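Presented below is the structure to which this report refers.
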Amino acid sequence: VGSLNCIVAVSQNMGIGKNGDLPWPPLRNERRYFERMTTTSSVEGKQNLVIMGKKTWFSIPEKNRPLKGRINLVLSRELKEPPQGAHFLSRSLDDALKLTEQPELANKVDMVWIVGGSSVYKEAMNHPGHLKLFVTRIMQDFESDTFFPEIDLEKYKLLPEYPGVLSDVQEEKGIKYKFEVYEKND
Ligand SMILES: CN(Cc1cnc2nc(N)nc(N)c2n1)c1ccc(C(=O)N[C@@H](CCC(=O)O)C(=O)O)cc1
């Protein structure tokens, strides 16, 4: 099992969800970025594991579930069984990581990508070790009811002009955004 990563899109007001869905309208090129980052494995022959809460799962259009070319895992304590389309359910990130050390997954998984929401990001950020955050900064305020944790700049480093990520400001649907990458290692 390779690196642990978070990927998130966050508004100026730290918003990441409203009613369990994106606070902003769909951003097609941003979503394509998401697909590329989460799908590309760093080890030939292996797939990445995408971990998400139940609301994130439901927010994905059903025609695109499970996310193709990635192993999908849902984190929930409320769900009794993996939701329709998913084959893995865990109670917590540590439980999910334990699962990747098991036969079914042990030699299938490369990167782990946490893809939302709030509490699973918090879990990942509280986990010791090397962690990269791929953050899309949505450059406007949007009404939100869930939020991304603050990034501890005493611990994380911003990585300017990160390779393979566009450094210039992007725009879709009149909404500007930019890609930033941070990392910690402890
Ligand atoms: C609402 N939601 C969660 C979502 C959306 N954008 C994000 N963007 C970033 N940067 N990070 C996230 N965690 C993120 N999460 C969605 C919605 C749709 C798809 C989706 O259909 N993705 C497909 C299709 C991608 C595409 O058509 O471009 C894929 O293959 O990843 C993913 C996540």
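Using Swiss-Prot numbers, chain A covers 2-187, in order.
Determined via X-ray crystallography, 1.7 Å.
Note: Cβ is positioned from N, Cα and C throughout, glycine not excepted.
Straight from Swiss-Prot, the features:
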BINDING   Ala10, 16-22, 55-57, 77-79, 117-124  NADP(+) binding site
MUTAGEN   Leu23 to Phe, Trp or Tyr  Decreases affinity for NADP and dihydrofolate over 10-fold
MUTAGEN   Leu23 to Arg  Strongly decreased affinity for methotrexate. Decreases catalytic rate constant 200-fold. Decreases affinity for NADP and dihydrofolate over 10-fold
MUTAGEN   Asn65 to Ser  Increases affinity for dihydrofolate about 15-fold. No effect on affinity for NADPH
MUTAGEN   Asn65 to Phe  Increases affinity for dihydrofolate about 3-fold. No effect on affinity for NADPH
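Location within the structure of each feature annotated in Swiss-Prot.
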| residue | record | DSSP class |
| --- | --- | --- |
| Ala10 | NADP(+) binding site | strand |
| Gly18 | NADP(+) binding site | strand |
| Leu23 | mutagenesis position | coil |
| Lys56 | NADP(+) binding site | helix |
| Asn65 | mutagenesis position | helix |
| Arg78 | NADP(+) binding site | coil |
| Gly118 | NADP(+) binding site | coil |
| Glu124 | NADP(+) binding site | helix |
Euclidean distance between Cα atoms of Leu23 (mutagenesis position) and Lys56 (NADP(+) binding site), Å: 10
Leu23 (mutagenesis position) and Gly118 (NADP(+) binding site), distance between Cα atoms, whole Å: 10
Around the Cβ of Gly21 (NADP(+) binding site), the count of other Cβ atoms that are within 10 Å: 16
Listed recorded positions with Cβ under 6 Å from ligand 1, out of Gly21, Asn65, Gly118, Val121: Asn65
Integer Å distance between the CA atoms belonging to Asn65 (mutagenesis position) and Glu124 (NADP(+) binding site): 26
Neighbour-count leader, CB within 10 A, binding-site residues: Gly18, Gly118: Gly118
Cβ packing number for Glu124 (NADP(+) binding site), 10 Å threshold: 18
Alpha-carbon spacing, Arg78 (NADP(+) binding site) to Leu23 (mutagenesis position), which is rounded to whole Å: 22
Listed binding-site residues (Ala10, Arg78), ranked by Cβ neighbours within 10 Å, top entry: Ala10
